[PDB]
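See below for the structure under consideration.
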Amino acid sequence: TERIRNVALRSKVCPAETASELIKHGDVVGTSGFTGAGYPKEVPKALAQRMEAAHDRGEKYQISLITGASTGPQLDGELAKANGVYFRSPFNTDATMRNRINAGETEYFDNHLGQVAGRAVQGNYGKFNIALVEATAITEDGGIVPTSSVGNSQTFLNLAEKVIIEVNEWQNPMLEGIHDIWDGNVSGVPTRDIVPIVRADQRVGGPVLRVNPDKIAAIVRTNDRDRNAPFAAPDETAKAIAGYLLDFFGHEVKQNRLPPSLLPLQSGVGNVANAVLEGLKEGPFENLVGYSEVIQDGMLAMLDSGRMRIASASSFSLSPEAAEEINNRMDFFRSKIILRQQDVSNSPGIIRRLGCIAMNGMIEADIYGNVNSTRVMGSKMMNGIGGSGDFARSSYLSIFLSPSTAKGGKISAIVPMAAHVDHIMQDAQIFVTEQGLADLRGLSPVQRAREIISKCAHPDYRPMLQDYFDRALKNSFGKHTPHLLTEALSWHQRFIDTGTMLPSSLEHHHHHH
Amino acid sequence: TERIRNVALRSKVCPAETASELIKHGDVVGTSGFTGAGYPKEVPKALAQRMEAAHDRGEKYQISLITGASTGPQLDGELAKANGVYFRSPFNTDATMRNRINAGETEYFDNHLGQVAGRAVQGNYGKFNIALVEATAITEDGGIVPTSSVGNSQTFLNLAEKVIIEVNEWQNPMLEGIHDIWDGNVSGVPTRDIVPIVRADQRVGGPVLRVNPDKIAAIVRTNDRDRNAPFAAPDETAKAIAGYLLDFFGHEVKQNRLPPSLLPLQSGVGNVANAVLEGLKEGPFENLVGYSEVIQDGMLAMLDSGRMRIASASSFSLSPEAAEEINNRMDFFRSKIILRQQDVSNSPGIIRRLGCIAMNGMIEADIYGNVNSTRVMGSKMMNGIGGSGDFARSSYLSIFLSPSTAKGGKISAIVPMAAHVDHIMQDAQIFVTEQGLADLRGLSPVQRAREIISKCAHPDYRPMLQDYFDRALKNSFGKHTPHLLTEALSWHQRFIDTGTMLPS
Ligand SMILES: CC(C)(COP(=O)(O)OP(=O)(O)OC[C@H]1O[C@@H](n2cnc3c(N)ncnc32)[C@H](O)[C@@H]1OP(=O)(O)O)[C@@H](O)C(=O)NCCC(=O)NCCS
Ligand SMILES: CC(C)(COP(=O)(O)OP(=O)(O)OC[C@H]1O[C@@H](n2cnc3c(N)ncnc32)[C@H](O)[C@@H]1OP(=O)(O)O)[C@@H](O)C(=O)NCCC(=O)NCCS
Ligand SMILES: [Cl-]
Ligand SMILES: [Cl-]
Ligand SMILES: [Cl-]
Ligand SMILES: [Cl-]
């Protein structure tokens, strides 16, 4: 049926190309889009074409692109291919955009996801010229129903001089009602409002994004799917990680340090997350609750079985098969899921009050349990900090999970010193790899190192780590957090130079003797 | 006037020595004490003497010492000298204890100060065997009136099996009424309560700590002073920093990015932050309010000048002379000050809600604006992260302040890579040295570097930093955050090897 139920706004409907003409060189553009869901698709494609055409004529044409979080091939991909983005924030997973960032062709800053809206309102990104937002429908009174994510869309609509809406008929109509949008002051000028959430299933707002219809300069009718990345079926490494984690949860419950329903759960996406979610479906724990950034495949499974009672998030992150499942059954799933603005889903006040358990991936940790989530060798961006800081620091328990090695064993995920730090020791209590689980609660840095080295490090790298540690203990400037600055980053340099962190036996290495 | 106003409790008075005997080897001890204020004094000394005797007899005798934040010679000092603390958290400024920590003789973890209560309730430090809390007075109904700080005392009282109270006649009886202790669930089992603070000057609790009298195993009458370390009268360097920041605030106000009375101010521990407050006391911003972790001399000065209307904190951090001033004028100041539990003063939910401006010192920052607050050369503890993270990450504006050099110019406070990170780039927007102010809002790492190097670095080090950055841009593995890993930490090593970061 008709998706634009406000008659007057129908007059604004126009082709993607025409809408794209509203976007000018130098513009700051805020868009919907979070974990590959709910980003605009047709206008960015048309924009990229016009950008390339300008460039070919020696005409400059780039934008500043501010999003909810990651988008997809139609947005980050097309614009990066066109070399059309001078600044990007706060989170990207597109390969072409990643290359632009790492070549210094696109300036990038990965703000904490829960803080983006506030910094935008503060003016940190400059004046927003355009808000470009995907919609399921437009209501009788001109409300904008978001699609598969909320992200920062309400904030972008508030700030933007002009607004473009893409109404996507691929998106199920019964998404209307799944969102909770607050008109409260979460991210505006102090003093802010108390965000009165005291349960993960609590709604505080309404189903629509609000915007002055007079700012709506174009509406584009679309029909195109999200980026539904393939399902990352757990491998033995992930299954092992999930096993150690579930054993730990079970023990915490038996010691009355967690209720049998655990606490509200936040998890990332990927092989390991999937393994944890399958473990949880099978585990002894009942009445689970999600308070996270994302809804993933394994969550629908638990919502269906009743193992999980509710799932709060800002976005969907589903395989094509899972999206298919939720579409054929949106009526049911809409009652089990709440999609929130990301400044609410990622609100530290709320995360702490609910006592979330945070479970996040990492590039690497050093022996003292400082965590790198972003910058390989310290300089090459992967995705971005995302909401890992929002959750890690605010959680009741902060847990980091990773294979003990990377790149087919040629890199150790436990290193003498992290090449970049995203999460300080104070923000990480539990580490899990396929080798075991380190519980660091109440430990000093030297004590942390003893646990991480013994429980988490791969056997191929443990002697090398222990050697570094032992010699640092003997020689470090101070002994509170012992280091040898002469070799702290030397394993990373070895990888840059040789493609492996494992040392040759053709030179002396202290641990070889 | 009698300090123990509950008659029944007077039967529990005993000597410090006898009290100390309640504390067993291996015990976890939660004490009052924050920025050199309100820590117990006599029991620790008696404990320390007894520990030395025991060690000499070949008897192990150590405890875990958990506090609000820093204490003083009678506590950290005495116990450190006796080699009697096997674990310490969350924050220390005593030289003897610091040496124990840097020698690996006392285990230490500097938690975010606002989180300590919750981690204690979670059991991260173990079962609390003892709470040793200094009080001004015990009310007729058995309330415990705190002294010069609140810190974590209410939590330690809740958790501890046995309670020892030191009632210190040295402390001003007029402290009674200054504290605001909330009986709601801030740091307990989830789901926690909403703390209904929506203005920095709002009281939501009562004047006393609550404890079941049955848990009080001993009360010790004491008479000794808090440890007031003086602040450096602002020199040329501090004054220049304060000047740049005040000008900055002025431009923000002019651009309508701050109100004319600014926002609630958090001013960190240390001389630099203090010097800024001195600038403010005669500044163009009126009707200021503090929502801070501590009230240092400079903030007391702002309340005196009338430039600041009210100040919230968990503790006093006053010089010996400022502490004398407030006691002689406790009536004037008592209505201008609110002392709260540290898990409330340092609550990220409240800090963000109020839109605090965070101003903190630092050891060093790298060219990308990562900040080290704690570990010199990456390994030697100074004080601790304290509340700098609670505030930096939650604040409306996060500002870091430091001389551009340390150790008489032999160390650059701006380095290629911080030897230890306490505050990531995302948690630091503004840097100020005596050389200038770097405004990093909205900038990528390479753009942050340009600002930090050009605005903040000392001229002796700027060319070296630029050289590092330019060659990194050319040769780094990735160009998003360019580094040369062979030399990223080489300045710190140069200092270790030669005593200076300046090459031959
Ligand atoms: C850290 C992070 C990249 C790990 O991803 P993951 O899917 O869990 O684990 P993977 O083992 O598959 O690694 C992902 C990539 O990082 C690489 N990687 C992981 N650890 C590495 C290391 N120590 N050194 C070099 N590369 C590493 C992998 O090779 C892989 O790269 P590829 O795509 O080229 O093959 C990911 O968790 C992330 O981006 N975190 C930041 C955002 C976040 O945590 N948000 C929380 C809410 S969703
Ligand atoms: C970082 C910190 C030590 C700086 O204190 P400060 O008084 O403002 O700065 P100063 O320049 O006077 O230096 C203080 C000490 O640190 C040392 N220092 C500062 N920068 C240094 C550097 N780059 N390298 C080595 N030492 C350094 C100084 O030498 C001095 O030590 P000394 O007396 O033994 O010579 C202090 O702010 C702190 O401990 N911060 C952590 C807690 C905090 O920020 N709490 C926030 C909420 S209250
Ligand atoms: Cl709130
Ligand atoms: Cl801990
Ligand atoms: Cl709250
Ligand atoms: Cl920013």
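Residue numbers in this text run from 1 along the chain shown.
Structure method, as recorded: X-ray crystallography, 1.7 Å.
Each Cβ is built from the backbone N, Cα and C atoms, and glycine gets one as well.
Per Swiss-Prot, CoA binding site is recorded for A:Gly268, A:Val269, A:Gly270, A:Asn271, A:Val272, A:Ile363, A:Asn383, A:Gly387, A:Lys407, and the stated evidence type is experimental evidence. A C-beta separation below 8 Å, combined with a sequence spacing of at least six in one chain, links A:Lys407 (CoA binding site) to none of the other residues.
A:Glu293 to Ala (Swiss-Prot position 294) appears in Swiss-Prot as a mutagenesis experiment; the accompanying note says: Abolishes enzyme activity. Classification of A:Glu293 (mutagenesis position) by DSSP places it in coil, neither helical nor stranded. Packing around A:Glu293 (mutagenesis position) is summarised by its Cβ count: 31 other Cβ atoms lie within 10 angstroms of its Cβ, all protein chains included.
Marked as active site, 5-glutamyl coenzyme A thioester intermediate by Swiss-Prot on the basis of experimental evidence: A:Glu293.
Here Swiss-Prot describes A:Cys356 to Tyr (Swiss-Prot position 357) as a published mutagenesis experiment; the accompanying note says: Strongly impaired protein solubility. For A:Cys356 (mutagenesis position), the number of other Cβ atoms no farther than 10 Å from its own Cβ, over all displayed protein chains, is 26. DSSP assigns A:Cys356 (mutagenesis position) to coil in the three-state reduction, placing it in neither a helix nor a strand.
A mutagenesis experiment is reported in Swiss-Prot for this position, A:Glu434 to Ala or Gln (Swiss-Prot position 435), and the note states: Abolishes protein solubility. Secondary structure from DSSP puts A:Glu434 (mutagenesis position) in coil. Taking the Cβ of A:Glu434 (mutagenesis position) as centre and 10 Å as the limit, one finds 22 other Cβ atoms among all the protein chains shown.
For A:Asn383 (CoA binding site), the same-chain residues that are 6 or more apart in sequence and have a Cβ closer than 8 Å to its Cβ are A:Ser70, A:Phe91, A:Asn92, A:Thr93, A:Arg98, A:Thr374. Counting every protein chain shown, the Cβ of A:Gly268 (CoA binding site) has 24 other Cβ atoms within 10 Å. Summary: among the binding-site residues (A:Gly270, A:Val272), the fewest other C-beta atoms within 10 A of the C-beta are counted at A:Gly270. You'll find the Cα of A:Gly268 (CoA binding site) roughly 13 Å from the Cα of A:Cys356 (mutagenesis position). When the Cα atoms are compared, A:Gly270 (CoA binding site) and A:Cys356 (mutagenesis position) turn out to be 20 Å apart. Nearest to A:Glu293 (mutagenesis position) in space, judged by Cα atoms and limited to the recorded positions A:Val272, A:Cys356, A:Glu434, is A:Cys356. Only A:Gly268, A:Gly270, A:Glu293, A:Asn383, of the recorded positions A:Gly268, A:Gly270, A:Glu293, A:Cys356, A:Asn383, A:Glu434, place a Cβ under 6 Å from an atom of ligand 1.
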